[PDB]
Amino acid sequence: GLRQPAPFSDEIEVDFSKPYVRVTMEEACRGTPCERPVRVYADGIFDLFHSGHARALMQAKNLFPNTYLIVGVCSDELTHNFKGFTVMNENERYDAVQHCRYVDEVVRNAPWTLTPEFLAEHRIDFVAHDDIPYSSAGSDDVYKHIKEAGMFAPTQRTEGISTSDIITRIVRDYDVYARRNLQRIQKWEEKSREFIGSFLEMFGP
Amino acid sequence: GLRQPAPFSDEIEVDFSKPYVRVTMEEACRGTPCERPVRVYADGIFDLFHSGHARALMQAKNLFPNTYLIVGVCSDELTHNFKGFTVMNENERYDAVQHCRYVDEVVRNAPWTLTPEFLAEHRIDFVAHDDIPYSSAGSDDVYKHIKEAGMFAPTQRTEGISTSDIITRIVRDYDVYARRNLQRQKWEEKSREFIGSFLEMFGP
Ligand SMILES: C[N+](C)(C)CCOP(=O)([O-])OP(=O)(O)OC[C@H]1O[C@@H](n2ccc(N)nc2=O)[C@H](O)[C@@H]1O
Ligand SMILES: C[N+](C)(C)CCOP(=O)([O-])OP(=O)(O)OC[C@H]1O[C@@H](n2ccc(N)nc2=O)[C@H](O)[C@@H]1O
């Protein structure tokens, strides 16, 4: 079992007498020595941290026999810009992921698009996300180049769970509930369907 | 690290050739030889599983040098009955806890009140929860009897976070957003009463 949370990128002592060398799917799947695990990077908002996230993170932890899971979490600032609102701000979301079971390391304030230097800095061998193209402004897929590098490792999305769902579950209930106490309208019953959807647009795609 | 989730209670084998024998704070804090960890029970709804929960569990895991953390998760039925609603469904919250870092095994469909024979089958050495007396049912504290056995290990609530808080953030903005679009009166005065009432349904 684990008694303590996951190290932030900062806490950890890293060595540049160690050159940057990735591994190959074959070399990684044959499985790595204990001193040299495979290093994988998964990224996201992780708003309303839930099972869908955690399973993806488990998928990611298990890609190879010996693996080190690092997880980039984006800032509120970057997220509100390119995506929509978070219900929970970055610190809560930083704390959340630290408590996940398969998480070795947390990377704060992580970049929307990944750069050669980020990958070199954090010594990343592969990258874990779902195989849908991510369109964030200017790009049809922001993982395209990581895919092309052969660096990309796809994952599977859990069904029935998502941050939109958790929001729509609540909002749907309050909508009818508020209006009910107002009675104690007709256009609302019509626009209720219209309002809720629009509301969740603000939270992304 | 850990590549796999937490077992459930049933999913694991248990050998009853071992009689039920608890352990004192003393020889527990002295530390427990490997094959005999200390077994601690923490319980809750874990609706909207969050970091207040997760750290609560971390303390629980850390109460002793060698500690086995069992965590019970109460049913929708029990919860809707004795507490209020859950936006998360019992099967969802069963899954949530599985992915927590400090949790060795999960116990589905937990009791609202803990019983001698429940503590017997799960071989529970101690119990971790906050020291605020828990009043539901007719009990003004449901842990009092567990307290009195000296079997209780308190924990500390995190702050700024709780399952009720995540509701109000989401809720609030929508109360004002809807009304805003609505114009396309007097709701403002009552608005605070509304939200408050809405969160009463999920508990205190
Ligand atoms: C901004 N990026 C593109 C750099 C990082 C990706 O941003 P994002 O919006 O995909 O982050 P997110 O928090 O929505 O998703 C985190 C990860 O959890 C996975 N996920 C999410 C929800 C869900 N029900 N099942 C999942 O498997 C997604 O595939 C993703 O790989
Ligand atoms: C009903 N019981 C007593 C049988 C089980 C306990 O029910 P509960 O209402 O305490 O469950 P809950 O989900 O509200 O709390 C779960 C656990 O997380 C901890 N917790 C929760 C929120 C928070 N901000 N800080 C915390 O430390 C609580 O101490 C509790 O131990």
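We number chain A the same way Swiss-Prot does; the residues here are 40-223, 275-295, in that order.
Method on record in the header is X-ray crystallography, 3.0 Å.
A Cβ is built for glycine as well, from the same backbone N, Cα and C atoms used for every other residue.
A sphere of 10 angstroms centred on the C-beta of A:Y173 (mutagenesis position) encloses 17 other C-beta atoms. Here Swiss-Prot flags A:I84, A:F85, A:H92, A:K122, A:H168, A:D169, A:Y173, A:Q195, A:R196, A:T197, A:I200 as CTP binding site.
According to Swiss-Prot, the experimentally introduced change A:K122 to A is described as follows: Nearly abolishes enzyme activity. Decreases affinity for phosphocholine about 500-fold. Taking a C-beta cut-off of under 8 Å and a sequence gap of six or more, A:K122 (mutagenesis position) has these contacts in its own chain: A:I84, A:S175, A:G294, A:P295.
According to Swiss-Prot, the experimentally introduced change A:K122 to R is described as follows: Nearly abolishes enzyme activity. Decreases affinity for phosphocholine about 80-fold. DSSP assigns A:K122 (mutagenesis position) to coil in the three-state reduction, placing it in neither a helix nor a strand.
Marked as phosphocholine binding site by Swiss-Prot on the basis of a large-scale study or a structure entry: A:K122, A:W151. Other Cβ atoms within 10 Å of the Cβ of A:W151 (phosphocholine binding site), summed over all protein chains shown, number 19.
Under mutagenesis, Swiss-Prot gives A:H168 to A with this note: Strongly reduced catalytic activity. Sequence-distant contacts of A:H168 (mutagenesis position), defined by Cβ-Cβ distance under 8 angstroms and a gap of at least six in the same chain, are A:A81, A:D82, A:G83, A:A95, A:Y182, A:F191, A:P193, A:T194.
As a published mutagenesis entry, A:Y173 to A appears in Swiss-Prot alongside the note: Reduced catalytic activity. Reduces affinity for phosphocholine.
Listed recorded positions: A:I84, A:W151, A:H168, A:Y173, A:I200. Those with a CB under 8 Å from a CB in chain B, in sequence order: A:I200.
Counting every protein chain shown, 15 other Cβ atoms lie within 10 Å of the Cβ of A:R196 (CTP binding site). Long-range neighbours of A:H92 (CTP binding site) (same chain, six or more residues apart, CB within less than 8 Å of its CB): A:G83, A:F85, A:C139. The secondary structure of A:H92 (CTP binding site), as reduced to three states from DSSP, is helical. Other Cβ atoms within 10 Å of the Cβ of A:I200 (CTP binding site) number 20 in total over all chains.
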